[PDB]
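Working notes, structure below.
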Amino acid sequence: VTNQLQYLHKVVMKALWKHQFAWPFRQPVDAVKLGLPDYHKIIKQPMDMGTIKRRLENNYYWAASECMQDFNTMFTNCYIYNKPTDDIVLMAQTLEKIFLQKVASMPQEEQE
Amino acid sequence: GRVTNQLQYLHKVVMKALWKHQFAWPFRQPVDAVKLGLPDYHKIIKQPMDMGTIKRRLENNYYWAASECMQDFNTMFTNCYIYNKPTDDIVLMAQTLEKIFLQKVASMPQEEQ
Ligand SMILES: Cn1cc(-c2nc[nH]c2-c2ccc(F)cc2)ccc1=O
Ligand SMILES: Cn1cc(-c2nc[nH]c2-c2ccc(F)cc2)ccc1=O
């Protein structure tokens, strides 16, 4: 536990998890379900909110940067695999905007 | 706009680190679609951004809050991931720079002066 990680839990993940655009990011990408046979060839480190939430709830993370990199990885995976025109990219952009808005107000020192 | 402690940190800590980086050179000026032979660039990327634009903007007091400057950084990176092929070195260069940006943004002063 740190102030910064409780911030990313109680402010960042609270806001994003309940967002009307969050639903595609709440669980891992299912290439079989979604019909994306190339997905795991293109994307090597899958990431999703569900995994990050669990990790925040089990104190998996040692630094706030570590949690922030997972959010980044989740958004980057989306922009890299998906066509520029796809709605999912707009939904990713909107979520990442809130992530960054909130991270700009995150506590400055990681005090344990 | 106005000057705060956060926008000083973004200018004098974050932007300094990224700018000198060995992978930073493709990001220091706008993408020249004509010069680089990328005729579809402006048809795909509708809001171009580069650290050169962000730097001038921090130097001419364009930004009102740190969050506005951080959104410009995000657009710069996101444009790279959206336009380029996944296997392209540029995408690896952006990811690396983006990781350093998020590490440094984490250590930014909490409240905005
Ligand atoms: C992160 N992420 C999620 C999904 C996803 N998750 C649930 N539904 C979808 C989805 C289904 C059909 C469609 F046309 C677009 C998206 C797809 C790609 C991706 O990169
Ligand atoms: C942001 N950004 C920058 C450039 C860029 N800027 C200077 N040189 C290049 C470049 C040239 C040739 C090449 F094979 C790869 C990159 C290209 C794409 C892009 O999205």
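To match Swiss-Prot, the residue numbers of chain B are left as they are there, and the shown ones run 73-185.
According to its header, this structure was worked out by X-ray crystallography, 2.3 Å.
Here the Cβ of each residue, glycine as well, is placed from N, Cα and C on the backbone.
Other Cβ atoms within 10 Å of the Cβ of B:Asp160 (mutagenesis position) number 13 in total over all chains. For B:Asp112, B:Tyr155, B:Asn156, B:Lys157, B:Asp160, B:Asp161, the entry in Swiss-Prot reads protein binding site, with the evidence type experimental evidence.
Residues or ranges marked as domain 'Bromo 1' in Swiss-Prot (evidence: sequence analysis): B:74-180.
In Swiss-Prot, a published mutagenesis experiment is listed as B:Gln78 to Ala, annotated Loss of homodimerization. Its Cβ taken as reference, B:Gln78 (mutagenesis position) is surrounded by 25 other Cβ atoms within 10 Å in the chains shown.
Under its mutagenesis entries, Swiss-Prot includes B:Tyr113 to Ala with the note: Abolished binding to histone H4 acetylated at 'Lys-12' (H4K12ac). In this structure, B:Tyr113 (mutagenesis position) is part of a helix by DSSP.
Its Cβ placed at the centre, B:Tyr153 (mutagenesis position) has 25 other Cβ atoms within 10 Å. In Swiss-Prot, a mutagenesis experiment is listed as B:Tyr153 to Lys, annotated with the note Loss of homodimerization.
According to Swiss-Prot, the mutagenesis experiment B:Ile154 to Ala carries the annotation: Partial loss of homodimerization; when associated with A-182. Abolished binding to histone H4 acetylated at 'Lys-12' (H4K12ac). Long-range Cβ contacts of B:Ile154 (mutagenesis position) within its own chain (separation 6+, distance under 8 Å): B:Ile116, B:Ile117.
In the three-state DSSP reading, B:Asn156 (mutagenesis position) counts as coil. Taking a C-beta cut-off of under 8 Å and a sequence gap of six or more, B:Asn156 (mutagenesis position) has these contacts in its own chain: B:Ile162, B:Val163. Among the mutagenesis entries in Swiss-Prot is B:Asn156 to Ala, noted as: Abolished binding to histone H4 acetylated at 'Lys-12' (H4K12ac). Abolished binding to histone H4 acetyl-methylated.
Record note (Swiss-Prot) on the mutagenesis of B:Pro158 to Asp: Abolished binding to histone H4 acetylated at 'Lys-12' (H4K12ac). Contacts of B:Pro158 (mutagenesis position) defined by a Cβ separation under 8 A and a same-chain sequence distance of 6+ are given as none.
According to Swiss-Prot, the mutagenesis experiment B:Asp160 to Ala carries the annotation: Abolished binding to histone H4 acetylated at 'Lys-12' (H4K12ac).
Under its mutagenesis entries, Swiss-Prot includes B:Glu170 to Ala with the note: Loss of homodimerization. In sequence order, B:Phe149 constitute the residues six or more apart from B:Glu170 (mutagenesis position) in its chain with CB-CB distances below 8 Å.
Around B:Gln182 (mutagenesis position), taking its Cβ as the centre, 15 other Cβ atoms fall within 10 Å, counting all chains. Secondary structure at B:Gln182 (mutagenesis position), as computed by DSSP, is coil. Quoted from Swiss-Prot for the published mutagenesis B:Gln182 to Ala: Partial loss of homodimerization; when associated with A-154.
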- Item | Filtered recorded positions - B:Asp112, B:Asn156, B:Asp160, B:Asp161, B:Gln182 - keeping only those with Cβ under 8 Å from chain A | B:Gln182
- Note on the structure: Out of B:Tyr113, B:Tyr155, the listed recorded positions, fewest other Cβ atoms within 10 Å surround the Cβ of B:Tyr113
- Message: Please report the distance from the Cα of B:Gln182 (mutagenesis position) to the Cα of B:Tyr155 (protein binding site), rounded to the nearest angstrom.
- Response: 34
- Task: Between the Cα atoms of B:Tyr153 (mutagenesis position) and B:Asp112 (protein binding site), find the distance and write it as a whole number of Å.
- Result: 15
